[PDB]
Each structure stands twice: as structure tokens, then as C-alpha cells.
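**Q** Got a structure here, written out as C-alpha cells. Questions coming.
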Protein chains: 2
Amino acid sequence: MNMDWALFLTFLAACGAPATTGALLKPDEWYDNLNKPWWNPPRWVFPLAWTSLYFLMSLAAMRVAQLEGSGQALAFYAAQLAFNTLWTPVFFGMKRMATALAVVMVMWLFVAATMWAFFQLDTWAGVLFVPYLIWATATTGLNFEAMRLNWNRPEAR
Amino acid sequence: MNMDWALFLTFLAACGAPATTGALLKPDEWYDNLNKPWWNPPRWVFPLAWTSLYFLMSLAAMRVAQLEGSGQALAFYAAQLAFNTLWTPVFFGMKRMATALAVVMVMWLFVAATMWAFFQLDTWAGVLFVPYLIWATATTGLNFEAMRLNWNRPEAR
Ligand SMILES: C=CC1=C(C)c2cc3[nH]c(cc4nc(cc5[nH]c(cc1n2)c(C)c5C=C)C(C)=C4CCC(=O)O)c(CCC(=O)O)c3C
Ligand SMILES: CCCCCCCC/C=C/CCCCCCCC(=O)OC[C@H](O)CO
Ligand SMILES: CCCCCCCC/C=C/CCCCCCCC(=O)OC[C@H](O)CO
Ligand SMILES: CCCCCCCC/C=C/CCCCCCCC(=O)OC[C@H](O)CO
Ligand SMILES: CCCCCCCC/C=C/CCCCCCCC(=O)OC[C@H](O)CO
Ligand SMILES: CCCCCCCC/C=C/CCCCCCCC(=O)OC[C@H](O)CO
Ligand SMILES: CCCCCCCC/C=C\CCCCCCCC(=O)OC[C@H](O)CO
Ligand SMILES: CCCCCCCC/C=C\CCCCCCCC(=O)OC[C@H](O)CO
Ligand SMILES: CCCCCCCC/C=C\CCCCCCCC(=O)OC[C@H](O)CO
């Protein structure tokens with residue numbers, strides 16, 4: 001088991017895809033006007049938490065990918081990253097809060113699944129995913145509350 | 001080497017994240033009005049091309065993920081899939097064409113890298129990414145020609 005830099009930089013580069021979704025956001029008065037739970041962090045917290053988790057999940061996948069029988073784990077990981085990349089555009093871009101809520105739940109389930117598979121192969125890779133899963137749970141709660149506490153128009157069918 | 005239905009259905013399900021980008025953002029009226037290159041294919045072509053490629057890439061990844069030392073190849077697979085998911089919301093959603101070109105070029109590099117890495121472990125998995133790399137090369141040209149042939153629109157530059 002090593003710090004393998006070809007693996008870790010490949011997974012890190014991969015997190016460049018969700019990274020662009022967040023960067024390409026402007027200040028948005030639609031989001032500024034939303035009612036929000038008291039525990040909603042300020043917007044500057046999110047790039048730093050997401051950045052940290054990009055490093056933690058890339059370090060976790062890096063370990064797992066040096067181990068035998070890791071295919072199912074890395075299938076869960078590919079699915080996790082892909083629905084994570086899809087959420088931000090759906091919520092902030094298209095402003096479809098219901099559809100984004102379905103998305104972040106499919107994400108949460110694949111994050112939990114990865115973490116679990118990771119735990120069957122490597123406790124540290126599993127442990128590295130725990131703050132991801134927590135952050136994903138809060139993200140689900142935030143999307144859910146944005147929809148509970150606000151007016152939603154109908155989405156394009 | 002087998003038909004692993006859990007592996008395959010996981011990779012296919014991960015393809016649900018990109019498949020969702022098209023469903024929510026079908027080619028726009030704004031997209032119709034862009035000047036297109038002469039070889040631009042009709043509009044029914046793209047849903048059947050992407051749908052085939054999700055089955056083909058999921059099948060390829062399923063073979064590879066059963067093999068030993070497939071970590072790096074699976075790492076490339078997560079990388080291409082994420083940049084794939086990111087591309088449609090950048091080009092069709094935000095209409096930021098120049099950023100989209102960067103995105104689809106990075107995607108192309110990671111599709112080439114997955115293919116190459118698939119060939120090192122399983123010849124069939126490599127063969128099945130061949131039409132993907134071909135199609136990603138066509139996607140890249142379309143994105144380039146969309147900017148080239150619509151350079152007077154601010155969203156192209
Ligand atoms: C430009 C304006 C930016 C805003 C409003 C911002 C704020 C946000 N970023 C979010 C997600 C995010 N923040 C993120 C990394 C970055 N974000 C960045 C720029 C921004 N980050 C930069 C730069 C990043 C990398 C260096 C990413 C990548 C997401 C999308 C979640 C994900 O896919 O990782 C969310 C949704 C909550 C969550 O992640 O749970 C908010 C409110
Ligand atoms: C904002 C947080 C997101 C951060 C965004 C990423 C930033 C870091 C960039 C590094 C990419 C480098 C690419 C690394 C790919 C290396 C491929 C390689 O090593 O291949 C070896 C293989 O064994 C034979 O091909
Ligand atoms: C909820 C509790 C966990 C979530 C808290 C989120 C904060 C960040 C935590 C990271 C854990 C790992 C930190 C230390 C890194 C592990 C050490 C490592 O793995 O290197 C050892 C190697 O095996 C040679 O001995
Ligand atoms: C177009 C994108 C959308 C595509 C939709 C994605 C498909 C999801 C399937 C759900 C049913 C779940 C059934 C999964 C069956 C598990 C198979 C199983 O456990 O078999 C053991 C395995 O073969 C060990 O080698
Ligand atoms: C419209 C499309 C957008 C949303 C589509 C999302 C699809 C929903 C989730 C599918 C899970 C399918 C997972 C099938 C594989 C899981 C089985 C498994 O985990 O098996 C593990 C075991 O250890 C190995 O034998
Ligand atoms: C590190 C991995 C390598 C991949 C990284 C990808 C970055 C490339 C970015 C390109 C942006 C656009 C630059 C080229 C713009 C051509 C469009 C153009 O302007 O067309 C000519 C003119 O407009 C007609 O009148
Ligand atoms: C939501 C934000 C909360 C999370 C914020 C985290 C900030 C960084 C803190 C933890 C450092 C963890 C260090 C991880 C180092 C483990 C990588 C590694 O050492 O892997 C084993 C190595 O290859 C030899 O065996
Ligand atoms: C083999 C995997 C398929 C991907 C190939 C992408 C390359 C171009 C696709 C279409 C033209 C190829 C000939 C297709 C012949 C079938 C005729 C057809 O389906 O036409 C649809 C109908 O016209 C709707 O209006
Ligand atoms: C504009 C650029 C267009 C061209 C794009 C080029 C980039 C693709 C890279 C190499 C392809 C070769 C992939 C396979 C490399 C050797 C594989 C090998 O070992 O054999 C494979 C097979 O399993 C038994 O021979």
C-alpha cells in the first residue's frame with residue numbers, strides 16, 4: 001500500500017469535473033432570496049469543504065485501487081462522482097429543486113455504498129469517506145429544506 | 001472473465017448521471033439557431049449514439065473491473081465519465097461554449113487514456129471504447145465548429 005501518485009492525481013483530476021460546476025456559478029439572487037435553515041453555512045464554506053473532500057475521496061480511492069477485488073468499490077466510486085457532478089448544474093443552473101433532490105439522494109446512496117465497499121477492503125479508505133457521507137447528508141437536508149421553505153415553479157416536463 | 005451483472009448494472013447506473021443531463025436539456029431552440037458545420041448529423045443521431053455508448057462503456061468497464069491491476073484503468077474511467085457528465089450542462093445549459101471545449105478536450109484525453117489502459121488488460125474492453133473515442137473526437141469537432149462558426153455571439157468567446 002503506497003502513496004501512488006498516478007492513482008491519486010488521476011482521481012484528483014477527476015474531481016476537477018465537479019470542481020468546474022461550482023466555479024462556474026455566479027452570485028445568484030434567486031439563491032440569495034431563498035429561505036434557508038438556520039444551520040445553512042455561508043457560501044464561502046462550500047468551496048473549502050468540497051475541496052477538502054475531493055482530496056479525501058481521491059486519497060481513499062487511491063488506496064482501494066491498489067487492492068484485489070476492488071472493482072465493485074470503484075464502480076460505486078465512479079457512480080458517486082458522476083451524480084455529484086450532476087447535482088450542482090441541476091440545482092443552481094436549471095433551478096430544478098425537486099429533480100436536484102432526487103439527484104443528491106442517488107448520490108448519497110452511492111456515497112454510502114462506496115464507503116461500505118471501501119470498508120470491506122480498507123478501513124482507512126472507508127474512514128476517509130465518512131466526512132464525505134456526513135457532508136452529503138447535510139447537502140441532502142439543505143436541498144430538502146430549500147424546497148420545504150420556498151416557492152417552486154413547475155419544471156419543464 | 002465473466003458476465004458480472006452487479007458490476008455491469010453499477011456502471012450502467014452511473015451512466016444515468018450523464019443520461020440525465022440530456023433528458024433535462026434536450027437540444028435547445030438556441031441550439032438549433034447556431035450555425036453548424038456542414039457535416040453536422042441530424043438530431044436523432046445523438047440520443048442513439050450516447051445510449052449505445054453507455055451500454056458499450058459499461059460492458060467494457062465490467063470486464064476490466066474483474067481483472068487484477070485494473071485500478072488505474074478504473075481511475076481513468078471515473079475521470080472520463082465525470083467530465084462527460086459535466087459537458088452537456090456547460091455547452092447546452094450555461095451556453096459557455098469556450099469552457100465546454102476545454103471540458104470535452106479533457107474528456108477526450110481521459111477517454112483515450114481509459115481505452116489505452118483497457119487494452120493493456122482486456123482487448124475486448126479496448127475495442128468497445130474505440131467508437132467512444134471516435135464519437136468523442138466528433139463531439140470535440142462539433143464544439144470547436146460551434147465556436148468557430150458563431151464567433152460573433154458573446155457566448156462563443
Ligand atoms: C463560484 C462560485 C462558488 C460557489 C457559490 C460555491 C458555493 C457552493 N458550492 C457548492 C458546491 C460546490 N463547491 C465546489 C468547489 C468549488 N466551488 C468553487 C466556487 C464556488 N463554490 C470553486 C472554485 C471550487 C473548487 C476549487 C464544487 C466543486 C461544488 C459542487 C459540489 C461538487 O460537485 O463537488 C454549493 C452547494 C453545496 C454543497 O457543496 O454541498 C454551494 C452553495
Ligand atoms: C478543485 C479541486 C479539484 C482539483 C483539480 C485537479 C488538480 C490537480 C491536477 C492534476 C492532474 C494530473 C493528471 C494526472 C494523470 C496521470 C496519469 C498517469 O499517471 O498515467 C500513469 C499510467 O500508469 C500510465 O499511463
Ligand atoms: C467522523 C470521524 C472522521 C471524519 C473526520 C473528518 C476530518 C478528517 C479526518 C481524516 C481521517 C484520517 C486523518 C489521518 C490520516 C490517516 C493516516 C493514514 O492513513 O496514513 C497511515 C499509513 O497507513 C501509514 O501508517
Ligand atoms: C440509462 C441509465 C439507467 C440504467 C439503470 C441502471 C440499472 C439498475 C438496476 C437496478 C436493479 C438492481 C438489480 C441488481 C442485480 C444484482 C445482481 C447480483 O447481485 O448478481 C451477483 C453478481 O453477479 C456477482 O458477481
Ligand atoms: C434515470 C436514471 C437516473 C437515476 C438512475 C439511478 C439508478 C438507481 C440505482 C441503481 C443501483 C443498481 C446497483 C446494482 C448493483 C448493486 C449490487 C451490489 O452491490 O452487489 C454487491 C455484491 O458485493 C457483488 O456481488
Ligand atoms: C491539459 C489537458 C489538455 C486539454 C486542455 C484543453 C484546454 C484548451 C482550451 C481551449 C479553449 C479555446 C481555444 C481555441 C479556440 C478556438 C475557437 C476560435 O476562436 O475559432 C477561430 C475564430 O473564432 C473563427 O473566426
Ligand atoms: C468537510 C471537511 C472535513 C475534512 C477536512 C480534511 C482536511 C485535511 C485533514 C485531514 C488530513 C487527512 C490526511 C489523509 C492522508 C492519507 C493518505 C495516505 O496517507 O495514504 C496512505 C499512504 O499511501 C501510506 O500508506
Ligand atoms: C452501432 C451504434 C449506433 C451508433 C452509430 C452512430 C453513427 C451515426 C448514427 C446513425 C446513422 C447510422 C445508420 C443508422 C441506421 C438506422 C436508421 C435509423 O435508425 O433512422 C432513425 C430514424 O430516421 C429517426 O427519424
Ligand atoms: C487526434 C488523435 C487521434 C489518435 C488518438 C490516439 C490516442 C489513442 C492511444 C493509443 C491507441 C492504442 C490503444 C492500445 C495501445 C496498445 C495496446 C496493446 O497492448 O494491445 C492491445 C490489444 O489488447 C492487443 O494488442
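Every residue gets a Cβ built from N, Cα and C, even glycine.
Listed in Swiss-Prot as a mutagenesis experiment, B:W30 to F is described as follows: Slightly increased levels of carotenoids and bacteriochlorophylls. According to Swiss-Prot, the mutagenesis experiment B:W38 to C carries this note: Decreases growth rate 2-3 fold. Leads to increased levels of the protein and decreased levels of carotenoids and bacteriochlorophylls. The annotation that Swiss-Prot gives for the mutagenesis experiment B:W39 to F reads: Increased levels of carotenoids and bacteriochlorophylls. Under its mutagenesis entries, Swiss-Prot includes B:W44 to F with the note: Increased levels of carotenoids and bacteriochlorophylls. According to Swiss-Prot, the mutagenesis experiment B:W50 to F carries the annotation: Increased levels of carotenoids and bacteriochlorophylls.
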**Q** Which number gives the other C-beta atoms within 10 angstroms of the C-beta of B:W50 (mutagenesis position), all protein chains shown included?
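**A** Its Cβ shell of radius 10 Å holds 18 other Cβ atoms.
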**Q** By a simple count, how many Cβ atoms lie within 10 Å of the Cβ of B:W39 (mutagenesis position), its own Cβ left out?
**A** 9
**Q** Provide the number of Cβ atoms within 10 Å of the Cβ of B:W38 (mutagenesis position), excluding the reference atom itself.
**A** 6
**Q** Cβ neighbours within 10 Å, counted over all protein chains: which one of the mutagenesis positions B:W30, B:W44 has the most?
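**A** The residue with the densest Cβ neighbourhood is B:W30.
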**Q** How many whole Å apart are the CA atoms of B:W38 (mutagenesis position) and B:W50 (mutagenesis position)?
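**A** Cα to Cα, B:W38 (mutagenesis position) and B:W50 (mutagenesis position) are separated by 21 Å.
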**Q** Hey, does DSSP put B:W39 (mutagenesis position) in a helix, a strand, or just coil?
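**A** Once the DSSP labels are grouped into three classes, B:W39 (mutagenesis position) ends up as coil.
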**Q** With B:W50 (mutagenesis position) as the reference Cα, tell me which of the mutagenesis positions B:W30, B:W39, B:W44 is the closest one.
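**A** Looking at Cα distances from B:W50 (mutagenesis position), the smallest one goes to B:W44.
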**Q** In the three-state scheme derived from DSSP, which category covers B:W30 (mutagenesis position)?
**A** helix
**Q** Reported as an integer number of Å, what is the Cα distance between B:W44 (mutagenesis position) and B:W30 (mutagenesis position)?
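**A** Spelling it out, the Cα of B:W44 (mutagenesis position) and the Cα of B:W30 (mutagenesis position) are 17 Å apart.
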**Q** Out of B:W38, B:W39, B:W44, which mutagenesis positions have CB atoms lying under 6 Å from ligand 8?
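**A** Within range of ligand 8: B:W44.
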